[PDB]
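Have a look at the structure below, then the notes.
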Amino acid sequence: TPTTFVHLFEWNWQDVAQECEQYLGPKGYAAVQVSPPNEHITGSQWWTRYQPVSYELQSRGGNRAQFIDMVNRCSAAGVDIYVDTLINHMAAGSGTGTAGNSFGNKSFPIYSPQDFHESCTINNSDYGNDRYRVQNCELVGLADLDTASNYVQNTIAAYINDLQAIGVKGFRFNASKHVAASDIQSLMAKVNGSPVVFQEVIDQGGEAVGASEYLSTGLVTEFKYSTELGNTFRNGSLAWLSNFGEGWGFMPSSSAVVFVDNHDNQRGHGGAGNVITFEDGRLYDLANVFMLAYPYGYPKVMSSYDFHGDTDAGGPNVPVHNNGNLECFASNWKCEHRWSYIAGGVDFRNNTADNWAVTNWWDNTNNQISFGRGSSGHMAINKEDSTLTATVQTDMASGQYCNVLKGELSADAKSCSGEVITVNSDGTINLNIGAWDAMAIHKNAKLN
Ligand SMILES: C[C@H]1O[C@H](O[C@H]2[C@H](O)[C@@H](O)[C@@H](O[C@H]3[C@H](O)[C@@H](O)[C@H](O)O[C@@H]3CO)O[C@@H]2CO)[C@H](O)[C@@H](O)[C@@H]1N[C@H]1C=C(CO)[C@@H](O)[C@H](O)[C@H]1O
Ligand SMILES: [Ca+2]
Ligand SMILES: [Cl-]
């Protein structure tokens, strides 16, 4: 069962199409979030994608034909496409777009100055006490669309419906806290069918606008998850995670989209240094293992590029699939979705989807934890400086299983490529996990 999606940040359409066929489909990823495919301002910075000029599908990722090719190929491989949709604003200032269209003074190919709110600036203090300014003023000078206007709603809905017609299955509504939830309710009434929609709402608490206001229009990004997980893995105790989720004050599990990090917070935009990213190596593997094994929310794995400290920089000048070479793991594309522990965690989640409970939780009161998903699977993380050798109880059938974080079961089910884990006749496992390592086993990776 598909349970996890991935964000292939700044990947062009040809690269995404091949990745769906060679990796994502076979490994079981449910979908892919792509960078904004609509016309945007020229420039090499990654953020140019968030300044639209029109809704024509001509962007840094490729042209319309290439985009369509990608949706078809991915769809054939069993992988959905989620489009990052800009519903709050248009580009700032004046210039030219990726399809040749020029714009200026709040005048675009599809919008006139009267289709925007009167200009004003959102100040940092407005988030805590002025809901009106947060939703009607400009975010960093971006022209603010009059989202209450029937013309504007019809225009955005037509783009969304056009994308569904092509075959797109879902949408990420970017900068949603800056649009009144009621404006989104009206917009959705114009959208055909019921696609998967997740709204980017950054709410850490104490804001004039809350994430709970968006629960009725689709899923919502739970940013507290990313910050609390990072804070616990770096400065707290893993034993504290025994009741992670609604117990910590997060939104309902069935409404939340979660992640260890995202494209914004891994570079400072809306997230502090406690956020864990690819730069943290093994800490990142372990954080992902917990997230994928834990039954809270709909997770999305991050897929980045080494930005070399430059937070405005765009991606590598070389494709991922470069003439038979995979430009992964080095100083170009990081390809975290291909990392053994992460891919292994996705497999665990997919195979324990018939039991969403946390059973037999165990911890050493600090950084050693273990828990199961009933008879469907069991896992353990060791973040202490010495070997975890405790005997833990599971609800699994006795036998030998592959630690899917380090390998996989052969086609004939007679061998594993990584270490074997034994479940004794009484259901117990005598653990043997080194410092900063983990293990996960499930009922569909049992040796014959
Ligand atoms: C016009 C504006 O362009 C750039 O701003 C970027 C952000 O740096 C980038 O993070 C991204 O913003 C997203 C944000 O991270 C996310 O939380 C939110 O939900 O969605 C945002 C995208 O919609 O994209 C924007 C837009 O490209 C520059 O970094 C900014 O400096 C720049 N502001 C300029 C321009 C003007 C007016 O001409 C001044 O008012 C402004 O002070 C100046 O700095
Ligand atoms: Ca707005
Ligand atoms: Cl997000």
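Chain A uses Swiss-Prot numbers throughout; the residues present, in order, are 25-472.
Technique stated in the header: X-ray crystallography, 2.3 Å.
Yeah, the Cβs are placed from backbone N, Cα and C, and that goes for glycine too.
Annotated features, as they stand in Swiss-Prot:
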{"type": "ACT_SITE", "residues": "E224", "note": "active site, proton donor"}
{"type": "BINDING", "residues": "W71, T72, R73, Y74, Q75, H113, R196, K201, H202, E231, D288, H293", "note": "substrate binding site"}
{"type": "BINDING", "residues": "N112, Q159, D168, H202", "note": "Ca(2+) binding site"}
{"type": "BINDING", "residues": "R196, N286, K324", "note": "chloride binding site"}
{"type": "MUTAGEN", "residues": "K324 to Q", "note": "Abolishes chloride binding and reduces catalytic rate"}
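Where Swiss-Prot records a feature, it is marked here on the structure.
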residue	record	contacts (Cβ under 8 Å, 6+ apart)
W71	substrate binding site	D336
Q75	substrate binding site	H64, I65, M114, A115, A116, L166
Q159	Ca(2+) binding site	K201, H202, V203, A204, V233
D168	Ca(2+) binding site	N112, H113, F140, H141, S143, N160, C161, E162, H202
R196	substrate binding site	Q57, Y106, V107, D108, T109, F222, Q223, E224
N286	chloride binding site	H31, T245, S250, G295, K324, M326
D288	substrate binding site	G294, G295
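Among the recorded positions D168, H202, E224, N286, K324, the residues whose Cβ sits under 6 Å from any atom of ligand 3 are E224, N286. Among the binding-site residues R73, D168, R196, the ones whose Cβ sits under 6 Å from an atom of ligand 2 are, in sequence order, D168. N286 (chloride binding site) carries neither a helix nor a strand DSSP state and counts as coil.
The Cβ of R73 (substrate binding site) lies under 8 Å from the Cβ of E34, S59, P60, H64, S83, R84, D108, each of which sits 6+ residues away along the same chain. With a cut-off of under 6 Å between the Cβ and any atom of ligand 1, the recorded positions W71, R73, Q75, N286, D288, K324 reduce to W71, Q75, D288. Those same-chain residues not listed among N112, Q159, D168, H202 yet with C-beta within 8 angstroms of the centroid of the Ca(2+) site C-beta atoms are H113, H141, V158, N160, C161, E162, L163, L169, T171, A199, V203.
Neighbour count (other Cβ atoms within 10 Å of the Cβ, all protein chains): 26 for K324 (mutagenesis position). Its Cβ taken as reference, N112 (Ca(2+) binding site) is surrounded by 24 other Cβ atoms within 10 Å in the chains shown. Each residue in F29, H31, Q57, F222, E224, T245, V281, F283, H287 lies on the same chain as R196, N286, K324 and has a C-beta within 8 Å of the C-beta centroid of that chloride site, without being one of the site residues.
When secondary structure is read from DSSP and collapsed to three states, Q159 (Ca(2+) binding site) falls in the helix class.
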